[PDB]
Every structure is written in C-alpha cells, then in structure tokens.
2 protein chains.
Amino acid sequence: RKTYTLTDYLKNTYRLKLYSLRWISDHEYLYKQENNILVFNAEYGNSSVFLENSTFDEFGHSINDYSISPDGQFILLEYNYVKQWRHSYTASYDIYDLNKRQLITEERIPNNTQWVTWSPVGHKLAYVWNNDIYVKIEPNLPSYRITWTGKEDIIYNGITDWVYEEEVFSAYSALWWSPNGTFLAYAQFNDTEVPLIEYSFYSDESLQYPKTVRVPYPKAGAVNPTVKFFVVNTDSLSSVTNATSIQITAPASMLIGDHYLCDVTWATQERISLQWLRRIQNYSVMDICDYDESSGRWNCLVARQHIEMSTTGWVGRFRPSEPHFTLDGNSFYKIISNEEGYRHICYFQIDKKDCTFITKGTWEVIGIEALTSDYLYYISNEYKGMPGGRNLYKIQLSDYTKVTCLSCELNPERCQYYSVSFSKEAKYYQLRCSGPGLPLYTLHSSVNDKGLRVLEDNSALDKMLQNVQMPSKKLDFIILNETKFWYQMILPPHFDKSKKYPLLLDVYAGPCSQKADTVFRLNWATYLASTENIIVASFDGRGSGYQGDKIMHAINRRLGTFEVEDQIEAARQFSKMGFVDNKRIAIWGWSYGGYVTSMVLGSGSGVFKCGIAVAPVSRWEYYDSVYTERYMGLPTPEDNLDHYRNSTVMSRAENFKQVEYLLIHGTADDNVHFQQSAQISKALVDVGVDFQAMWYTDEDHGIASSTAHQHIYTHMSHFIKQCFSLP
Amino acid sequence: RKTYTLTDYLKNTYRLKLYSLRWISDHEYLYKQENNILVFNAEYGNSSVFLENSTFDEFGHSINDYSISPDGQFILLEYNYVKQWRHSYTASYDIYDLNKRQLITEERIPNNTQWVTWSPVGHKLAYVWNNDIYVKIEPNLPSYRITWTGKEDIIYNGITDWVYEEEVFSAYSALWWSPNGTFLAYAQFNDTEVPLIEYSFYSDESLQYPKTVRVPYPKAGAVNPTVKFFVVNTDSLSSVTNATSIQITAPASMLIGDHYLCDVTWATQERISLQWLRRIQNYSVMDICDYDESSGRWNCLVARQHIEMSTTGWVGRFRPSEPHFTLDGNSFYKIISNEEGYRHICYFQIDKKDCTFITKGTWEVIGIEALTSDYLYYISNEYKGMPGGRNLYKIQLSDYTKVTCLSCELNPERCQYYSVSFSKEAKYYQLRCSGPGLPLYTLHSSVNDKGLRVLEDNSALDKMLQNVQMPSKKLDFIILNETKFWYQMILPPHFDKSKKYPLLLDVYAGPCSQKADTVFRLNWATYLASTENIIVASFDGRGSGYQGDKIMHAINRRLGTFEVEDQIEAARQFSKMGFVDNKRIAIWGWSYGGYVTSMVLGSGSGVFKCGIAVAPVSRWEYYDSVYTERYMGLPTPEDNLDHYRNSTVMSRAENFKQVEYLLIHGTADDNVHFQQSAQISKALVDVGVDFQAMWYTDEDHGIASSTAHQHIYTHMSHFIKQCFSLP
Ligand SMILES: *[C@@H]1O[C@H](CO)[C@@H](O[C@@H]2O[C@H](CO)[C@@H](O)[C@H](O)[C@H]2NC(C)=O)[C@H](O)[C@H]1NC(C)=O
Ligand SMILES: *[C@@H]1O[C@H](CO)[C@@H](O[C@@H]2O[C@H](CO)[C@@H](O)[C@H](O)[C@H]2NC(C)=O)[C@H](O)[C@H]1NC(C)=O
Ligand SMILES: COCCN1Cc2c(nc(C)c(CN)c2-c2ccc(Cl)cc2Cl)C1=O
Ligand SMILES: COCCN1Cc2c(nc(C)c(CN)c2-c2ccc(Cl)cc2Cl)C1=O
Ligand SMILES: *[C@@H]1O[C@H](CO)[C@@H](O)[C@H](O)[C@H]1NC(C)=O
Ligand SMILES: *[C@@H]1O[C@H](CO)[C@@H](O)[C@H](O)[C@H]1NC(C)=O
Ligand SMILES: *[C@@H]1O[C@H](CO)[C@@H](O)[C@H](O)[C@H]1NC(C)=O
Ligand SMILES: *[C@@H]1O[C@H](CO)[C@@H](O)[C@H](O)[C@H]1NC(C)=O
Ligand SMILES: *[C@@H]1O[C@H](CO)[C@@H](O)[C@H](O)[C@H]1NC(C)=O
Ligand SMILES: *[C@@H]1O[C@H](CO)[C@@H](O)[C@H](O)[C@H]1NC(C)=O
Ligand SMILES: *[C@@H]1O[C@H](CO)[C@@H](O)[C@H](O)[C@H]1NC(C)=O
Ligand SMILES: *[C@@H]1O[C@H](CO)[C@@H](O)[C@H](O)[C@H]1NC(C)=O
Ligand SMILES: *[C@@H]1O[C@H](CO)[C@@H](O)[C@H](O)[C@H]1NC(C)=O
C-alpha cells in the first residue's frame, strides 16, 4: 500500500464528494449534476432536467454562477467575476427569460455590479452599482435608483465596508427584502473618517510602478464607520419622483456613543427586527419595528426592546444570536447563555419581559435550524457529552421535556458530526454527516422522521482509500486543574504505542475555537502522519468554544495569556505519553494560530524545538476594531492599554534564541497586514536572533492561489522535516 | 592560534587607522586628534591646537560635523543630522564666531536646512531651505532670498532630486560658487511629471498605520525631471528688491530633446564651463560661458562649444569627464577615450579645433589630480601593466615625453594602489596607499618630490594582525580568446594547492567595475577565508573597467549577457585549477552583483551549487532612467525593448530548480525597489521552485543599520556553511 503524499494533498488526488442542494419549495430542490440543473421531488426522488449543460454553449462568456428567480421564470447569469475581500466581488450579469428562452438585451444589469439579489417571491431585482441601490420591477424594464449618495471608499448603500463584511455580517450584502417583496430594507455605511491601510501591490511583471492599495480599515481604538438603516416601499416606485427611504433610528441607548448594527431579520410582512451592539461589546438591544399603514412610517416601541448584557465577557459567541420568529411574528426563539454559562434555547414573547429557557444542561445548542407550530429543530453537542460532536434534535413545543435525537443513532460509528438543511416549512430535511467516517448525505421526511434515501455516500473515495495507508484520529481529553480539556491526534498508520514519534502541535486557539472534533479531513496533517510518521495534535484550552462561558470567557480582556499557557501545558502532557519523542516537538498555526505559535515559541518554556507562524497577528493594536475590541476592550489608559502592550510578540524577541522559527506572510494581506510580521522580524533582528522567513508576493490572508498554496506547504514540509531529522 | 572570525568583522576588533586632513591653504592643513582640531604646517611639520575638544561641552546638542570658513573667522556646527538618500540629509546649524569666541544668536540658519556651504574665500554662506536658496553675506545679518519657486517633491533650487543626486552629481548640492565668491551658480530641477515610487515604511512598533513613502523616481523610459541653470551676482544683493538670477540656456542641440546637465566647472572669475548630455547618452556638449560686464548677461558663443560622441558606447566611464582649467582659463585638460579606446589625457585650447593627447599607451588614466604651470599630476594604472594598481605620475608640460612616476618605487611590495590630496596650488601632497599592504599615509613637497614625513603607517594594526592567521590575496589573470582577464583570490591561511577548497565567487560585474585590485580589505571574505577555509574569488570580465573600450563597451545595449557568461566561464577556469572542489562552488553579489548572481544561477550551467542575491535588480525597466538607459537605450520597440525583455531574472525561473538560492532585500529600498525581488519570488513560486528568502523591515539599499548588518552577514554565513557542509 502507498501512503498519503504531499502531492496527493496538493493535487487533490482523493476528493470528497458533496451533495449541495437548494430547496425551492416545501417539497422540491435544485441540484446541479454534470452541469445540468435538475429539479428533484423530495418525497419520491424523481427528477426532471430544468436546464441542460448545453444551453449556454454559445453564451460567449464563462458563466461563474447562476441564480434562478423564486418563481422559476428567470435565471441570472453571473460572469466576469473578480474577487475582492472574503465575501465581496464585482461581476457582470445577464438575465435569461425561461418562458421565451431568450436573453433580455435592453436595460441590462450594468457591468461591475457589486451585489444582485432576487426578491424572496416573484422576480423583482435589487442590485448595487457604484455603491448605490437600484431596483428592477421586471427584468426588461428600466431600473429605479433608490440611493444617490454612494461614493467609492466613503459611502456604501446596500453593501458593507471592509470591517462589516469581515466581522459583522459575514457578507458583502446589506440588503434585506421583506417576505413579500414589498419592502426593501438596507443599511448605509459611512467611512468618511476611517483611516486607510495602504500597501503595495506588484501585479504582473509588466507593471512598471507598483500600485498602492488603500482600504478604509479601523484598527483597534481608531475611528469606526457609522451606520444608518432605511426601508423603501418597492410597490410605490415612481418613474418621475426619486424613491423615498424611511430611516429607522437606533435606540437612544446606542446613540449615546459608538455602536454597530449587527442583525436584521424580517418577522412578518410588516415587522422587522433590528439588533444593535455597543462598541464596547457588553451590551446589545433588539428593536421590534412595525409598519404604520396610515403614517407610512416605521415605529419601534421602546417597551418592546429586548436587552442583552454580559458581565463575564462579550455578547454571543462572535455576536448576538439570530432570532427565530414564529409564523405570526409575535414570539421568537434565540440562543442565550443561561445562568450556569451554557448556551441554550430561550423562548421570547413580544410585549412580555424576560424569556423562558426550553433547553438546559452541561452542553450547548449550536444553532436553531427550523421551527414549525409543533417542533423546534436544533443542532447541539449533547450526545455522549462530546463537545466536538454535533447532532440534530427536535423538541416538542407543547412539552419541553420531550426531546428526540434525530441523527444520533443513524450511523453511530461513521457519523457524529451533522449539519442540516430543511425545505421551506420543514416538510423534509437533508442531513450532512462530516465524520468521523467519510461524509454521508441523506434525505428524510419530518412527519415521522423516516429515512427517504441516501443522496451521496462517497463510495468512490472509499474504494480509492482502500489502496492507501491512511492515518487514524484519536479524540479524547486530559485534565488540567480538575477540568476536562479535549484534544485530537492524527496518528500514523500502524501506530505502535511503544515507539517514540515526533509531534507537531497544530494550533488555532482563538476565542470560541474548536480544533478537537469528530470531522473527517484530508489535509496537510494527513500527509504528515501518513508519509512522515508525525503525530499531529490539536488542543482546545481556555477560550475554546461550545463548553460553556467559564471556559470561553477565561480569556476575556486577556488575549495571549491562558490560551497560550494551555497549549504549552498540553504539549508537556503529550510529552509524558510514552509514544512522544520529547526532543522533537514542533508547533505551527495560521492567523490567530500564528500569534499563539509565536507567543508560545517566545515563552522560553523549552518545550518546543521549532515552529511556524503563518500570517500571525503580532500586536492587537494592528488588528481590526470589531474583532479585537470584542475580546480586548479599547487600547486606552482608562481601559485595557496595559494588556495590549503586554501581549505583543515583539516583547518576547529574546527568547526566540532558544528555537528555530519560520515566519511567513503574504504581502497583499488586507486582513492581518504584512505590517504585523514586518514588526516581528525587526524585533528579532534588533536583538540578534536568527530565524527563517518567506514573503508571498501579492498573496492575501489565505495564500490560496494554486501556485502559492503548493509553494507554502512544500516550504513548510521541508522545514518540519529538517527540524525532525526525518530523511 | 586564532583566526579572523565573524565577530571580529561585525564588531571591528581590528581597526584600520586613517589620516583625513583638510588643506586650508598652500602650506597648512587641519587634522582632528582627540576631537582637538589641530593645524599643521606642511613644510616643517609643526602644529598647534586650533580648537580645543572642550570648546563646545556646554553646546547642548551633539555636534555631527563642523565646517570652518575659508578665512578662519567662523565655524559652522552641524547637529540634528537626519539622513535621506545616499548624499542628502537635513540638519540644524549654528555659527560660532572665532574672534569673539561667541555663538551667533542673530539671523540663524533655519532648522531642517537641506544644504549649506561657505563661499570659497571669505565667509559668505549659501544654504537651501524648503527647496529655496538663501545667501548670508555676514553670519549675523539677515539672509537674502534668491529663489521663490521651491516646492517639496516638485521644484528643487540648489539641491538635486533623487536621480540627479544618485546618478548625475553624486551629491545633494546643486550650488557652485565662483572662485571669487562673487557669483553663485545653481541648477533648478522640475519633477512635476516624474512618476512616484511608493512603498511602506513601518517605523517603530508604536505606529499603528504604516506610512507610505512617495519619491519622484523615473524608471527606465519614464518621464525625467527637467533642468535649468542660473547665475546670481552676490555682490549686488538688496534688502529691497529680489535677487536677479540670470538664466543660461542649454545649447540648441540639447534643447531639441530630453537632456541632462552633467557637470559645472568654474574656469575663472567670469567664465563658467557647463557640460550637457543627451538622454541618449552618446552625445554631450561643453559650453564655455562668459560674463559681460556691460550687460550683466552670460554669453555662450555657439562657436566655441566642444562636442563629444561615442559610437561603441556611452560618453565617459559613467559620465562626461571633468575639465581641468589652466589658471588663465584659456585651455583645459580632460580625460578622453583615444583612437585605440584607451582613456588618456587630452589638451584643449579654447577657440581651437580638436585636442592634443599628451599621454598614450595600453593602460588608462584614472583621474587628473592637480595642474600647475610646470606639471600636470594624474593617477593611472600604467605601472607593470596591472589594471588594478594605481600610481601617481607627473608630466612635464613643456615636454610631454618627460613623465615621472612619483609613487611607484616608494615601497613596491607594500604599496601598489595610491590616491592623493594636493594642497591649494599643489605645493604639497599627501599620498594615501591602500594596498596590497596595510594603508600608509605620507606627506611630500612638490618642488623636488621629496618625502617629508610619515603620517600614519598602521603599525598598531600590524602588530595585532601578526597574532592572527590571516588570508593571503592572489591577483592574477587568465587568457580568454587571447585577451587577459584579471581575477583575485582571498586564500585561506597556510594555503595548500594539493588540497581541495570550496570556492565562493564574489560578484559585482557592473559596467566599468573592477573587483580584482591591489587594495587591502578586512571584510566578510576575510572571515570566510581565515575561519571557514573558503577561497573567495572575483573576476573582471567583459564590461569591466580601466582596460580600454573594447572590454568596457562589450556590454553596450546588452546588460545581462557577456558579463554573466564570463563569471560562469571564470568559475569553470577556477575548477580546472587543482585546488578547487567543483562540487562546492557558490556565488553571491549585492545590487548589480545580485542581478548577475541571479542570472548566473538561472543559466542552468550546472557550475554552481548555491548562491545569494542581495537587493538584486530583476529587470531593467524597474531601475532608474539615467543609469539604465546609459547602457540599455530606451525600452521601446524602435530602440532596445527586445533586450530589456530577454534580460530579466524572472524568465529564467525554471532553471533555479537546479540550485539553492537565498534572496534578500530591504523593504525600504529607495534605490533598487523591493519590487524587483517581489517579482523574482513570484516567478519562482509560479513555477514551483523552492528557495530561501529574507526581507529586512525598513532597511534601505545598504542594509546598513548596525543590527541589520550583523543580522544579514550572520544569516548569509549560516547559508554558505550549510551549502558547503562546514562545521
Ligand atoms: C458621512 O460622514 C461624514 C463625516 O461625519 C459627514 O461629513 C459631514 O457632513 C456635514 C455636512 O456635509 C457636516 O457635518 C460636515 O461638513 C462634514 N464633516 C466631515 C467630517 O466631513 C457626511 O455628511 C456623511 N455623509 C453621508 C452621506 O451621510
Ligand atoms: C515645472 O514643470 C511644470 C510641468 O510642465 C510646469 O507647469 C506647466 O506650466 C505651463 C505654464 O504655466 C502650463 O501651461 C502647463 O499646463 C503646466 N504643466 C503642468 C503639467 O502643470 C511648471 O511651470 C514648471 N515650474 C517651474 C517653476 O518651472
Ligand atoms: C486561514 O484563516 C484561518 C481561519 N480563519 C481565521 C478567521 C476566519 N474567519 C473570520 C471571520 C475571522 C475574523 N477576522 C478570522 C480571524 C480571526 C482572528 C484573526 Cl487574528 C484573524 C482572522 Cl482572519 C477564518 O476562517
Ligand atoms: C551596496 O551597494 C553596492 C555598491 N554600489 C552600487 C552602486 C553604488 N553607487 C552608485 C552611484 C550606484 C548607481 N546607482 C550603484 C548601483 C549600480 C547598479 C545598480 Cl543595479 C544599483 C546600484 Cl545602487 C555603490 O556604491
Ligand atoms: C452534459 O450532460 C450529459 C448528461 O446529460 C453529460 O454526459 C455530459 O458530460 C455533460 N457535458 C458537460 C459535463 O459539459
Ligand atoms: C415526479 O413525478 C411526478 C409523477 O409523474 C410528476 O408529476 C412530478 O412533476 C415529478 N417531479 C419532478 C421534479 O420531475
Ligand atoms: C459589459 O462589458 C462588455 C465587455 O466588457 C460589453 O460588451 C458590454 O457592453 C457591457 N455590458 C453592459 C450591460 O454594460
Ligand atoms: C406584501 O405586504 C405588504 C405590507 O403588508 C402589502 O402592502 C402588500 O400588498 C403585500 N404584497 C402582496 C403580494 O400582496
Ligand atoms: C490551574 O491552576 C494553576 C495555579 O492557579 C495555574 O497555573 C494553571 O494555569 C491552571 N490551569 C488551568 C488550565 O486551569
Ligand atoms: C610653526 O612654527 C612656526 C615657528 O615658530 C610658527 O611661526 C608657526 O605659527 C607654527 N605653525 C603652527 C601651525 O603651529
Ligand atoms: C530649531 O528647533 C528647536 C526645537 O523646536 C527650536 O527650539 C529652535 O529655536 C530652532 N532653531 C532655529 C534656528 O530656528
Ligand atoms: C571677483 O570677480 C568678479 C568678476 O566680475 C568681479 O566683479 C569682482 O570685483 C571680484 N571680487 C573681488 C572681491 O575682487
Ligand atoms: C570567446 O569566444 C567565443 C565565441 O567564439 C565565446 O563563446 C566566448 O564567450 C568568448 N569569450 C570571451 C571572454 O571573449
């Protein structure tokens, strides 16, 4: 048998199959197979070809993606896609009339469009072009301009700026149609006084002078963008008069200082829910806003506000949780940290104070996935008390003590990590198992939770892997100070507990992270264990998520302390184990994991021989405001400046004398700026520490272009092999 | 027994002593001893203290340098010095009255002054501040503002812009006093349309956002700065009206296209010499400009212009040569390439055609050093036909065939490389011998060329080095195609030709370079040979200097060809010698040498195991116009674009799979932009070639800060030691 080699990883020789479907109604879904788009009937499994892979053969452009209108009458064709940040991009768009089978050729959606979306019913369109919002009532009719204030890098209507895209909304879009399609809600961001990160972009060899990229980007403590919220009635659009947006003001408790808009959820045709968060992310308010048919205005009764505070840390895992409204819009369910610090499902009634927990226990609800009049469906890590497992549950809304696990026993050896996708109104659901066995996609009907069929079982990959010496994974826990902390180890094939293997500690360790889990992965660690006989371990210490606030908030206002200390202690314990060579322990991480790796290597602990930090944070003052201040507060003498200064990699420079360090960073990293590693190397140079380095010209945080990806893993593999005296 | 170690190099354990003197008249000089300024009488050798080391103890600022006025009455004190590029800087200044022994507190020179200079006689001052020129007649009187057009990065009056500072005048100054101090001539540079190179400067940790540095910098083929020339009468300045600057325009043969002002020399009190050079640097014109008492204008008779052209290359070694005027100003001497392509001294009479060569032979004159009524003094490499030796000669003006060597036989074994400094009117001269033995400084009188006394013989260093196993240096030649090409080897102590040594080829190889010479050096190569037992070789191939145009111009319009090939062939030659291990040959270079090193590693020659390129050029379109176009013409389809494109490092990327490569660059390199290495690394990545790299944050082309310098030589030493399998 051959082994899983670096080339196998880099060339994607062993591929995981997926089953990506889009629910189109309560009983049908779209699935793209062999470039043909199909419609499936969930109950019986029969299908029809909706669009053949030949249709646009003479389109004239490579089609990047498609979006069929809700009523199936039109399809959007996305082409000329050019990526921007994590979510944003620009593209060109054509619209094809499915009824007449022809492209619409006038009043086209413009080129360089920044965002487009169908209404939730029908076929209205909203798009953003040059930072302004436009609406098309019909694909062939001229559009109506909703906003006129948009200016590059300054005013954003209907799309997010850098830090909202990355840290608040996880999306470029800041547009929200009402369930009906009647109203279009949108946010407007103002980056007027936000400072710019500037960095060079070298481009192709032919470019004589490097370009300077400039992005409004608030580092910790700097001026943040401001936000406004508006709602436009899309039924009353006039060809003669500019459209009229109604502003909805943030609560007074937010208007007293810096704040964020952090969630927008339509509750009914005439009720919108808005969540706001103070800049000190301690305090949030949910506003319920009702439409007044006579007034034409939107009002947010103060008495309806729901306030959420934390004294232990910040609000929510990364932000306040999403509300899930009942059909009538009069009550909702939301995940909330309970009195014991565990995140559970809470039932809220509008116009009543407080809430009622419907789940409890020493485990957490991960997400609320569907809600009907009879049941609420949710994913949690309760099963077998493993925080790194995930299963689907349903809870009987008329008796909260009746909770049934829908996924726990379907295939208990192969499947312990589930996610789910329900059709509209929750008639059917697709289950997606991610491990520990090969991913398995199944379809089910909710009425009695019957298994309908297997959609994808990865039998092909399974056959291929029969010919390979694959490594194994152990998931278990150690005890630090009377508490359980979980770890995982990728073990080489034919693991012999009597031998001594080198160990690489793979770290992330950011707040609410989880690197010990039951999911199946084919990655670099697979190669390291399979071919180089290296154990790759990961550990979830203080600050990790899904185990309660006592663990997650331990790190509050003190990044670079307990989570770094805990990675060190985990390695010590692994070294005790009689199968680890304590002379050959390495560490590596990317991003937050680069910071932790650097702090660990700079600790003088003597535990680690060498380490690799990829695109590390080095000083919290250099990273973005929304993320950083959530854990660290503000970098002022009045607040947390002292710990901002005590938690830099640079201050530990001298201790790097005791280790081999490889430092790697993309020069076009718009996220963790090259600046951060530039300051690390200068501190090392100033104190006479030798180290190794590699910049990646024009790569960003992901160092993800095909050639750079191959190059960085090839470079790191040489480094780790050298460090471990492996032939 | 000890060797010359890395730490000795880095920490300067063994220091070379100097004897820097400043002639202040025909028979006296200034010399600093224990920070005491002494004046010495050249004839008799007696001295006295001019300025006590204690004089300025209560000054309140650290004094960076001083400049005494020509008449001994005042001394300028430079403090708050801040370096800019190679020559430019800003500083604060104070003038101390030596007769009153008081600091002058009235009408002070402003802070952030860019350039200052006394008149050549008396005590007038011209300085530049905010890009405008000012003149003080007396140190305690208000200054007269001469120009009003100065503007940062756009209009420079009396100082040079980036490219003129670096490539044209080798100085920040663009002011020239007439011998009398009557006139002040000055250039004005206009950079309005020159593009900017932009790069990040990260600064101290405490700086939250990196700064973008922007410098007007014309890359090859881009818009160059424009230049004007003016002359002001300093004797007729008024406190009422502004100075009247008379413009002298360039010849009409220059005005037809882009051109440079390349040399300014005052011939008499009323005659200025100006040399102009076309942007295509094979055509230059010398103008002789005379003052007209009656009109106050300067007139340049078109008829007495001297024209210089080249068909095989560019004009001059790096630029048209300096004219040396006879006292009366009616004739001059200047170095000119003769009919055989050897650079010799030519005698020109103003208003007469052609010139008369007063020297000849297969060797070159390096510089004209002094001129009296009886003799012209010059440095050449005639002695023993060694192009890398330098000696002082004098030629009898009344009989050109009487040429006397003044330095050749002073100490033939210790001293073969001299420079010289003559007193005012050349009554005395200081000889400075730089090798092959320890530097030796002596004083002589011109009357009969009698040695007066030894000034510094480095006996102290000599006694220390006797305790060290020092390397020897061999200087010799190999014959390629019936031409002699010279090389040097730094050989390890107790060299044994029956042994095999690893060899490092130390490369520069730029046009008119010379890396094989008789100079004594204590450098990185000294450590490599003495401690690590590595032979460090350099070779002067096609394109090299001081050997005639056949060799120097071989590289015309073809950079990255013959000079690269010849380094490879030299390496082959070196292997065929029995004391070289051909499995351990490396190559390294900085700047142009980093370019050549990269081209060599990318040639696929198989000769070199590994190499290091520091701050290399990677393609000629990225480097500056004046230097690049001198050798390469313009990068246009009608001129030389094809060879610009065929001579990049990037196009050889695939071939780097055969070698180990270390690429190093400073991020704030204003000269060879980080961009050049950014593009090399991108090409290697794109093609799947592993290599090593190191950036140096905020270091410029010299990577010369104390900590960076130590870091880079330490890093390179590890790399060579690994590549050579050395303990
Ligand atoms: C975006 O925010 C900026 C800065 O707050 C606003 O700029 C101000 O605009 C008003 C009137 O134009 C005045 O207060 C000042 O003249 C501006 N101050 C600054 C700092 O420039 C700007 O109006 C906002 N733009 C939008 C579309 O809301
Ligand atoms: C420096 O050069 C600039 C650029 O050529 C000169 O600006 C030009 O001046 C003329 C006459 O005023 C205008 O008609 C042009 O439009 C200008 N060109 C540009 C691009 O601005 C400028 O006058 C020069 N400055 C000095 C002091 O010589
Ligand atoms: C290769 O990246 C490692 C995995 N990460 C890191 C990551 C991801 N997503 C988001 C939204 C964020 C928040 N900025 C982050 C993130 C977290 C911390 C720091 Cl210091 C930097 C970053 Cl970028 C993600 O997927
Ligand atoms: C550490 O530098 C190595 C030695 N050099 C290189 C050097 C020096 N002086 C001048 C005026 C120049 C012309 N720009 C150069 C130079 C020549 C070629 C290239 Cl491609 C880059 C450069 Cl910088 C010098 O002293
Ligand atoms: C188009 O679809 C057919 C099946 O209907 C498939 O066999 C063929 O490979 C497809 N062509 C592609 C993938 O472009
Ligand atoms: C499935 O089959 C039924 C019965 O013929 C048919 O009516 C329905 O349209 C089919 N669904 C799809 C998506 O083909
Ligand atoms: C978009 O660009 C394409 C080519 O770049 C051009 O043919 C077309 O006119 C543009 N389309 C629109 C809708 O502006
Ligand atoms: C959708 O809701 C709005 C607000 O209640 C209403 O005015 C409009 O008529 C509705 N649209 C449809 C399709 O009836
Ligand atoms: C346990 O307590 C000790 C002492 O208070 C402390 O050093 C250590 O970090 C703690 N460990 C954990 C993981 O709680
Ligand atoms: C040298 O000595 C002579 C004779 O005393 C004296 O006049 C002269 O000033 C001295 N020069 C110096 C510079 O000490
Ligand atoms: C130079 O700067 C210093 C510090 O601000 C100031 O005190 C001093 O007066 C300045 N000197 C002159 C000549 O303006
Ligand atoms: C210096 O030379 C110029 C030549 O025109 C003359 O006008 C001036 O008088 C001279 N100055 C002195 C100080 O003799
Ligand atoms: C010698 O001549 C041959 C061409 O016939 C060429 O390969 C080689 O480069 C030449 N060497 C030198 C230094 O002239």
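Numbers in chain A track Swiss-Prot; the residues on display, in order, are 40-766.
Just so you know, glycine gets a Cβ as well, placed from its N, Cα and C.
Positions annotated as active site, charge relay system by Swiss-Prot, on the basis of sequence analysis: A:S630 (among others). Annotation note: A:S630 (active site, charge relay system) sits in a coil segment as assigned by DSSP.
Annotated active site, charge relay system per Swiss-Prot: A:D708 (among others), in sequence order. According to DSSP, A:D708 (active site, charge relay system) sits in a coil region rather than a helix or strand.
A:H740 (active site, charge relay system) falls within neither a helix nor a strand when secondary structure is assigned with DSSP, and so counts as coil. Annotation for A:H740 (active site, charge relay system): spatial neighbours A:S630, A:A654, A:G705, A:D708, A:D709, A:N710, A:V711, criterion Cβ-Cβ under 8 Å with sequence separation of six or more. According to Swiss-Prot, the feature active site, charge relay system maps to A:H740 (among others), an assignment based on sequence analysis.
A sphere of 10 angstroms centred on the C-beta of A:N85 (mutagenesis position) encloses 8 other C-beta atoms. Quoted from Swiss-Prot, the note on mutagenesis experiment A:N85 to A is: Does not inhibit dipeptidyl peptidase activity, interaction with ADA and homodimer formation.
One mutagenesis experiment named in Swiss-Prot is A:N92 to A, and its note says Does not inhibit dipeptidyl peptidase activity, interaction with ADA and homodimer formation. Less than 8 angstroms from the CB of A:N92 (mutagenesis position) sit A:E73, A:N74, A:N75, each of them six or more residues away in the same chain. In this structure, A:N92 (mutagenesis position) belongs to neither helix nor strand by DSSP; it is coil.
Within 10 Å of the C-beta atom of A:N150 (mutagenesis position) sit 12 other C-beta atoms, taking all shown protein chains into account. A mutagenesis experiment is reported in Swiss-Prot for this position, A:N150 to A, and the note states: Does not inhibit dipeptidyl peptidase activity, interaction with ADA and homodimer formation.
Taken residue by residue with DSSP, A:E205 (mutagenesis position) is part of a helix. Long-range Cβ neighbours of A:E205 (mutagenesis position) (same chain, at least 6 residues apart, Cβ-Cβ under 8 Å): A:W124, A:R125, A:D663, A:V665, A:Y666, A:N710. A mutagenesis experiment is reported in Swiss-Prot for this position, A:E205 to K, and the note states: Inhibits dipeptidyl peptidase activity.
According to Swiss-Prot, the mutagenesis experiment A:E206 to L carries the annotation: Inhibits dipeptidyl peptidase activity. Counting every protein chain shown, the number of other Cβ atoms lying within 10 Å of the Cβ of A:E206 (mutagenesis position) is 19.
Within 10 Å of the C-beta of A:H750 (mutagenesis position) there are 25 other C-beta atoms, taking all protein chains into account. Here the residue is the original one, while Swiss-Prot reports the published mutagenesis A:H750 to A with the comment Inhibits weakly homodimerization and dipeptidyl peptidase activity.
For the recorded site, A:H750 (mutagenesis position), the DSSP three-state label reads helix. Quoted from Swiss-Prot, the note attached to the mutagenesis of A:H750 to E states: Inhibits strongly homodimerization, dipeptidyl peptidase activity, interaction with CARD11 and T-cell costimulation activity.
Taking the Cα atom of each, A:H750 (mutagenesis position) and A:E206 (mutagenesis position) are about 29 angstrom apart.
Note: the Cα of A:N150 (mutagenesis position) and the Cα of A:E206 (mutagenesis position) are spaced 28 Å from each other.
When the recorded positions A:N92, A:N150, A:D708, A:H740 are checked against ligand 7, A:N150 have a Cβ within less than 6 Å of one of its atoms. Rounded to a whole number, the distance between the Cα atoms of A:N85 (mutagenesis position) and A:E206 (mutagenesis position) is 42 Å. Filtering of the recorded positions A:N150, A:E205, A:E206, A:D708, A:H740 by Cβ separation from chain B (threshold: under 8 Å) yields no residue. The recorded positions near ligand 3, defined by a Cβ under 6 Å from one of its atoms, are A:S630, chosen from A:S630, A:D708, A:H750. Sorting the active-site residues A:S630, A:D708 by the number of other Cβ atoms within 10 Å puts A:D708 first.
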